[PDB]
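S.K.: This is the structure I want to talk about, given as structure tokens.
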Amino acid sequence: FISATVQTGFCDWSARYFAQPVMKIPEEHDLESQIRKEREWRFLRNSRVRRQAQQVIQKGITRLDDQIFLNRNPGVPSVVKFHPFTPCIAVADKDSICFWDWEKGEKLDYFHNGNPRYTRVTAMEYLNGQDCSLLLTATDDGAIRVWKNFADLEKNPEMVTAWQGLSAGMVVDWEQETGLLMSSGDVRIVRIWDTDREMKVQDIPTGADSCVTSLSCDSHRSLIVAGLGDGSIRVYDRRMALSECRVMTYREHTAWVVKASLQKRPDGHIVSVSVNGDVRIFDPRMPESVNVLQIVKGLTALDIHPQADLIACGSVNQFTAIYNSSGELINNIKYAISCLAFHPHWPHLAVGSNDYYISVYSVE
Amino acid sequence: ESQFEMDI
Amino acid sequence: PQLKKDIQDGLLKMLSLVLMXXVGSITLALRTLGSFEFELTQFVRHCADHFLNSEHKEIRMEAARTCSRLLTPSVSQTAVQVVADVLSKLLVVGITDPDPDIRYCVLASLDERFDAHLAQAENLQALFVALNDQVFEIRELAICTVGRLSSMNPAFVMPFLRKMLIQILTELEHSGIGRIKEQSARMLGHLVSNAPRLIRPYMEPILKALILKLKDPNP
Amino acid sequence: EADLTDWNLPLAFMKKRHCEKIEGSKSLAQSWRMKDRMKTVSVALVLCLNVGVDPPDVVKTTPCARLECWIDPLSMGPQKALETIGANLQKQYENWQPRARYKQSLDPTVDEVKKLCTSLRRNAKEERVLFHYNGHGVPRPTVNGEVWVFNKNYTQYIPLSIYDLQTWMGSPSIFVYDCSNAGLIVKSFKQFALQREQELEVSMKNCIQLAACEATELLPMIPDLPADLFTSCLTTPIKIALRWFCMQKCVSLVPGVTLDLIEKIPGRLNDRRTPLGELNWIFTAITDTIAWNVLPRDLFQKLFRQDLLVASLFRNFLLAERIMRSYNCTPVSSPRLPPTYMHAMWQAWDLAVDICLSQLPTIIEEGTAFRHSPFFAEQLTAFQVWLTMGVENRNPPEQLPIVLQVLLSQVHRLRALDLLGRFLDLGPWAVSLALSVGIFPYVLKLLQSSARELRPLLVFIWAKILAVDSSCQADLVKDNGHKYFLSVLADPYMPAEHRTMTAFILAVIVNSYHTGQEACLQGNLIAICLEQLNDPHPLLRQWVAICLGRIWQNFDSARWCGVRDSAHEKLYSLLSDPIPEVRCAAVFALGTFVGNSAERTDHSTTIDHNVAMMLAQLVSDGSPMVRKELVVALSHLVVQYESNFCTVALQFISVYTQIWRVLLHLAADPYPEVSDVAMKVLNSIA
Amino acid sequence: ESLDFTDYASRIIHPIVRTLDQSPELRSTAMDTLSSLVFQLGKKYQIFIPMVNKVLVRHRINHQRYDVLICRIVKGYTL
């Protein structure tokens, strides 16, 4: 009866603070330490990869048919991401997370997310992309979770932390500099989990019946953009009150808005796309569209590039149309292409068909 | 009853 | 100096290729490494791999000269543990090497810069050993060094230099020999000058001992 | 360049709670306590002098060594001298052990010794008895294991068997032999010890022995010294230590220091601010240091810490070893010590003495103020120099036992307490050393002090000790040191860093220990803690809550006090605190608050339901660390109302309905550790 | 056996080491002198262990008492 009383090791773990030293300079501040030099070496390597990727954009993006590799997974590729600097391309499925490479051309790791058979890994991010990176893995039911030592030689999978958000599926927007993370999905709420304080800060009401299909946000000038399943594309400012939050509510679509993505410039551009397949470039300061384009008839999945303004579309009829933001034709690569993914820096584009294959294209 | 004489 | 950095990029890369991997070049590669400025942690812990091993007299003598120059970057607990490691290894060569030239070079290279490390108990136990070295020149050089540390860690050094002072005055008065008395005075010179705190209370004894040699009936 | 963007970005999920596991560090086998405090209850002074007549063995020189306990026996006439030497010898021992029954035997018979020793064993039942034998007036001990005493008339030297002598004396005893072939006695004592063990089938480890000489050797006859040279060393070290200093070649270095100035040295042996007491103090530091560095830890705590008189004898024995060596004598001890005569620390003594009694011409004659020795200052400087590059487990610092001696005065106490804290900080290995050298009872005695300058230093030292050895909660409550810290935790001007250490110290003193919980409750902890609960320091807020939580852990009296102060209400503020440690510490305390109800009526029950629902709104929490404690806290609630949760559990196969629904969400947790612990607690209902 | 030799570790060890090269007749005797000194120095001898080891291997000097004493100093023992 009393045996059910469990005792955590928290108070004992806490007490370890006073066994450890205090007075002396920490290991990170030491300029000649081996951890700081490897960190400075990673940051030197980062700045080169930003420079080298910026140089490819300046040449003018020509045609794009080069295949760096073609591998095959055990499962269907659901969502794809590129690690910003180190060539690690995590391609998760229903359960697992395969970590592939595109320089060696090898399988590096294979997780199990831990979620049940009904569930599906919808969204994914790369937390702390600059150094000692982690992998956020948002499940469709609500579960968010974070993984360390994901493509290492001497180490295994390790879940750092994990916590039920909420309760389309689930959508997330990491904000490295702000420290925030904004879950949303089937619910009528956009939560804002501060990861320094590990608490839900704000619960912004959507003011919409349908599911939040996509979600993209801005630092500096705070702007939570949120596309919706009925067709509309809201914009919220989290400074003002929750009754006021709705800055704009413009509607010029009718379907599952596949991706309403925002750019990191002061000239912000909401590039929204529907299932019917037609881009409409909005601004935050206007009530109606600036530019208009119509691309694919039956669109299935899409991705948009951060630095340069590429738009990588999909199709029901096996096509992979890669156009510009202005609407110019570059390629129409002939093979449910349910995952495309750009690099944060380089103009590389991943693809993943309904058949169990992956690719990574490149502009020479 | 301590070993060495302390003068507190 | 338009590209002084491009010079050092290739030259450190040249030396790294040499000191990764015949004999007479390794002498000069170390002479280069410690002569002029650069942008050097691995090199100094790699110089600790040389002098321990090398049966060549000329390598050890330079690898010692090098390490003493390359530890000028000597608060943070990484450099301090490296300088402590290398400097413990250097002291061992300065006490233990058979060829007394290597022992003189090594000891002579342990300057004012290192006295925070040399004043540790363990290092100080080595230096005392050197004050009874077979070679007088090394003995002189050690008593100067130990005298300099008598401000840093007086608890060890002041007792030991008192013991030494007594021995010196015994050799002066009781050895009936020209050379030993001649060396002993020379040595008492170095004690007085380098450890004056120790010597002030004992000035009346020392001075009577010395005046007594001047009133004896060797130059 | 593109480097300023990299360095200026928050690295999320990279802190102690994430990287390290949420688990307590395993406590090592702390073996620093004196598992025995022996006591020398009584002393037997057997003096075989026969003052006047020399024994047939030794032909004495015309000048000769005559002084016996600092008395010329031939000056006073025979009979008085023997009583006087006995009186002086008692006094000398009473410096070291003032509270023991001394019983002299003066030129004794055999019967006389039997009745003396057998009586002292009866009294000092199982506690230690000292047997001191001074055989200067009788022939040398024989090869056959015999020691000489007299017959009733003083006409014949009667032998007394060491066997019979160790019959009458008991098991825990100590023997001091000051005679010429004294090694023979120690050999033959150990023989008869082995001989008793063989007879017992169909008193060795207990018996300590100090002996002036090796079996072949003779005691020195040198007119400058006493006859009583060994006894003198053991029992009046500073007196022979200074007289010996004035006989060496090193006196040339201090002119105007004769034996006559040493006689007239000012001071006493107690007053550490006087010249003589300075030396006595230094000497105690030097000998106790030599012992600690030279002996193995086991044998050090056996001899130098168990009991005062033994420890004093062995401290002073090290000096005998040094002095007697310079006259072809090797003293002998039963638990044999390795040779200390050449320890570096003796050079420190020489210098210390030199500097101290170079001042004597000016102190006596001119009436100059006695300047204190630099000894303790410089030794602390060495200890400090060690700490700079002493981060490692390399050779431990020689000066630890000197640091202990410095705490005893006030002159260098602040500096030592600082350095000792700095040392203890290095790691738990260091706290182990400082407890083995014997810092504990002096650090604990300083908690009786009121000097406000000590408060930050003692708080630091005690946090470090209690972080390692939590059993010291027993000692701090006994001496009312738990009041010392309560004062510091209720002091607004004391820094928040040190108040945090203090809150931890109270949370250790209080931890699962009713004596400490009842004591701190009466010292008004719950009121003091609530005053500091809303501080701008997240560590203090954390510990103060753990501290609050521990004090009412299975202690209904501290809960009632919490209800009057309304602590549970003031703790709800920490449930929405930014730092997830604090949130967890708050959840801990509110859980611990709930668990010790002892089935009370509406007052207690209505409070538990308020604390339930306030915890039940930490389900949707980011940290799994908080959510684990949230389960464990609600575990205490389930254990208390087991009859009610069985009603809720059996139904689905309205307060309790809500808390069972919470545990279902924690059972289906993304994080594995929380799902496991929630499942255990949920299945123990099922 | 009687005096303290810590001070003069170098003054002896360097001539001894040298004796183990320059004359094979004294090699036995010398090693016995060395060991006695090692026994007396103890942990203070650690510095020299490397240097003397070099001379020993070069002429296969296999002394019972010395090898025992070094082994004990390196590991942390003495009788």
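By Swiss-Prot numbering, chain D shows 18-219, 236-686, 806-838, in order.
So this one's electron microscopy, 3.2 Å, going by the header.
Note that Cβ sites are derived from N, Cα and C of the backbone, with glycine treated the same way.
Here the residue is the original one, but Swiss-Prot notes a mutagenesis experiment at this spot, D:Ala560 to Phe: In alphax3 mutant; abolished interaction with GTP-bound RRAGA and recruitment to lysosomes; when associated with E-597 and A-635. For the published mutagenesis D:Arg597 to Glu, Swiss-Prot gives the following note: In alphax3 mutant; abolished interaction with GTP-bound RRAGA and recruitment to lysosomes; when associated with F-560 and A-635. While the structure shown retains the original residue, Swiss-Prot records the mutagenesis experiment D:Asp635 to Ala with this note: In alphax3 mutant; abolished interaction with GTP-bound RRAGA and recruitment to lysosomes; when associated with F-560 and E-597.
Quick one: where do these features end up spatially?
M.R.: Within the same chain, residues at least six positions away from D:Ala560 (mutagenesis position) with a Cβ under 8 Å of its Cβ are D:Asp598.
All protein chains considered, the CB of D:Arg597 (mutagenesis position) has 9 other CB atoms within 10 Å.
In this chain, none of the residues that are 6 or more apart from D:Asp635 (mutagenesis position) has a CB less than 8 Å from its CB. Secondary structure at D:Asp635 (mutagenesis position), taken from DSSP and collapsed to helix, strand or coil, is helix.
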S.K.: Using DSSP reduced to three states, classify D:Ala560 (mutagenesis position) as helix, strand or coil.
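M.R.: SS state of D:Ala560 (mutagenesis position) = helix.
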